[PDB]
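Engineer: If you scroll down you'll find the structure; I have some questions about it.
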Amino acid sequence: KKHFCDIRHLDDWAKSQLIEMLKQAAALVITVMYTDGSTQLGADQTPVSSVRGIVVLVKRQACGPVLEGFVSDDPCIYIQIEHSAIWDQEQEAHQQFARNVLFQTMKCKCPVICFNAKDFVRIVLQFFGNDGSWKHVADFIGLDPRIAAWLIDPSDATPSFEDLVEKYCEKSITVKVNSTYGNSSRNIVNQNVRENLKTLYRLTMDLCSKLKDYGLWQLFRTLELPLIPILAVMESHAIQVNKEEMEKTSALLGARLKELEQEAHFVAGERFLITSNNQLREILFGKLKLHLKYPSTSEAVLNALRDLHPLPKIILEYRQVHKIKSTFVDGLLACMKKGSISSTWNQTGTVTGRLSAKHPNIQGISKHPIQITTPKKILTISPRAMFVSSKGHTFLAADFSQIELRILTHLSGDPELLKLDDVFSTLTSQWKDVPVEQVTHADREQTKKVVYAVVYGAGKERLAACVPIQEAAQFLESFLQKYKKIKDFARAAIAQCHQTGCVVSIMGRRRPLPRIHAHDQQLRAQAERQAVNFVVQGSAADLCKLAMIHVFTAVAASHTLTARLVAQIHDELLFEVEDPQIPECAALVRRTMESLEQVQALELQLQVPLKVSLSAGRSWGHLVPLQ
DNA sequence: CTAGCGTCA
DNA sequence: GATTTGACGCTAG
């Protein structure tokens, strides 16, 4: 009441006094609040509306007394984001003050506790706009218990607020979190927000001491929390896609679809709906009686009917082409706004530490383009080539070479591995027993896959699968005997997992795998394979994340350099650099991402060096190596 | 072999 | 009639 403070109704002395307070504060507890009003605090992470405000509970202790006269203790500041209909002078005043307060919030020296902070920072930048840029949020550190939770038990499906409090609090602190407008009145929503905010504070301190207890603290503070405003930045920009050519690929794919639909009717002898599995089941078995109740339309069955009638193949083809148009063309086109796409990045996304992305999945778009048969000439679909730098600018893309293999060397310690101008060709040529130059990309494509599969515990079965089955047991031993230390490393990770129940990456990231003790043998074996994988891939995720923070701060503070970091494929950062600035940018990126070997500074000493690999180009599809 | 997201029957 | 699963499709090592 005086415990919910609307800065817009503050008089002029106390505006200055309020920012003074935000500086002096021992803690700030923030959350966004939507037009509902709900908060992210939270309702399934879908409050169903655009944003209106930010609520900041200021804990003036967490010396002597403090009484401001304009507030209660501890006050809750209410910062109005929402634009009114028409835009005039005092509103300009108000918004300037809001911008001012929010800026202070980002930069201040005490702990700042926020839940889905990335969301917060992204919203503040939308609001901030041109009035302050994306580097005035890079230093921002704020404590997001969704992340602390995810660090502690990574498996756990990324939780709501409730779940977390009732789990991690002592004792019986609580929330009234349902509150909306129209579900409730004004007072209900706002007093519930202050209460939920004191709650979120305690949830958070408790989670912190948990981290310190599990040795996940240094990991939290140095890798994850600084990564937060970086992800927030990438969401605030968007990559441009080639609209005309995109819509043309949809036109291409569209035809062959209508054409395949036509051939299907003809052979079937009736004009039916080809997308309907029912009618096609009625046709294949109702009418053509191909079985001699009905089996299904699944792809195994239709494959079995390949001979009998010419219906199946046409169907399967319609289906494959339909999958292509939908995922590659129609899906991406659903995502665009203004001819641009920007994925949401999920830091709690996986168990190994890697990030993940939705809408679209930018870590999922295929490397190599694909073929659909163009009917009434030679052309293709490449989905990546539909992502383009705006003009004049060029994508620079920096990438860690064979990073998991390098880590595997650092961990195992293998001499024959360490001894080992592009590495993969060399086993690709030994398989080939050839001179480097004539080995095709597909051979490296199968060779690298061969190595990954064999290092992670793959039986001779799938190894042969990806070729004679007995022949390869032969390959495998050849491989495992070549490098003994890789077997010793796996044996080590596995043994430590049975020993402690979890296993830990280079930087402290943990993967509990309790089924290591599980009596069932396929389960036990899975947990083992998983552990051995995790130490490696978890470590690589740690490294990539570090590289991303360092590189991002390097580009952040430069007077000359304009480069915006745009996206991250797992091992590869991708920047959009202003055109003349590629050589400068490539230089910085190189320098920075290599220098990692010692920035812990030196906790982390890589017995094998990190080589970045730089590429550049106007479109994401065509990027020439540069060197 | 290990991690993800996206499209379906 | 609508709605959620487990295969397989791609991705990254």
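Chain A is numbered as in Swiss-Prot; shown residues: 194-255, 267-496, 510-593, 601-644, 651-696, 699-859, in order.
The way this entry was determined, per its header, is X-ray crystallography, 3.2 Å.
Heads up, the Cβ atoms here are built off N, Cα and C, so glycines get one too.
These came from Swiss-Prot, pasted as-is:
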- A:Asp623 to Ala: Abolishes catalytic activity (MUTAGEN)
- A:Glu675 to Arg: Reduces polymerase activity. No effect on accuracy (MUTAGEN)
- A:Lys679 to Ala: No effect on polymerase activity. Increases accuracy by ten-fold (MUTAGEN)
Engineer: Using the structure shown, find which entry in A:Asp623, A:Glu675 (the mutagenesis positions) has the sparsest Cβ neighbourhood within 10 Å.
Structural biologist: A:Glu675
Engineer: Three states by DSSP: which one describes A:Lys679 (mutagenesis position)?
Structural biologist: helix
Engineer: Within 10 Å of the Cβ of A:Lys679 (mutagenesis position), how many other Cβ atoms are there?
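Structural biologist: Its Cβ shell of radius 10 Å holds 11 other Cβ atoms.
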Engineer: Cα-Cα distance in Å from A:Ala255 to A:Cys267, with 11 residues unmodelled between them?
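Structural biologist: Here the Cα-Cα span across the missing residues works out to 10 Å.
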Engineer: To the nearest whole angstrom, state the Cα distance for the pair A:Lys679 (mutagenesis position) and A:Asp623 (mutagenesis position).
Structural biologist: 18
Engineer: Taking just the CA atoms, what is the gap between A:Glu675 (mutagenesis position) and A:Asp623 (mutagenesis position) in Å?
Structural biologist: 17
Engineer: Need one number: the Cα separation in whole Å between A:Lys593 and A:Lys601 across the 7 missing residues.
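Structural biologist: On either side of the break, the Cα atoms lie 9 Å apart.
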Engineer: Quick check on the gap: how many Å separate the Cα of A:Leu496 from the Cα of A:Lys510, given the 13 unmodelled residues in between?
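Structural biologist: Cα to Cα, the distance spanning the unmodelled stretch is 10 Å.
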Engineer: Could you tell me, to the nearest whole Å, how far the Cα of A:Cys696 is from the Cα of A:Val699, given 2 unmodelled residues between them?
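Structural biologist: Cα separation at the break: 7 Å.
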Engineer: Determine the straight-line distance, in Å, between the Cα atoms of A:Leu644 and A:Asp651, where 6 intervening residues lack coordinates; round to a whole number.
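Structural biologist: Per the coordinates, A:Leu644 lies 11 Å from A:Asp651, Cα to Cα.
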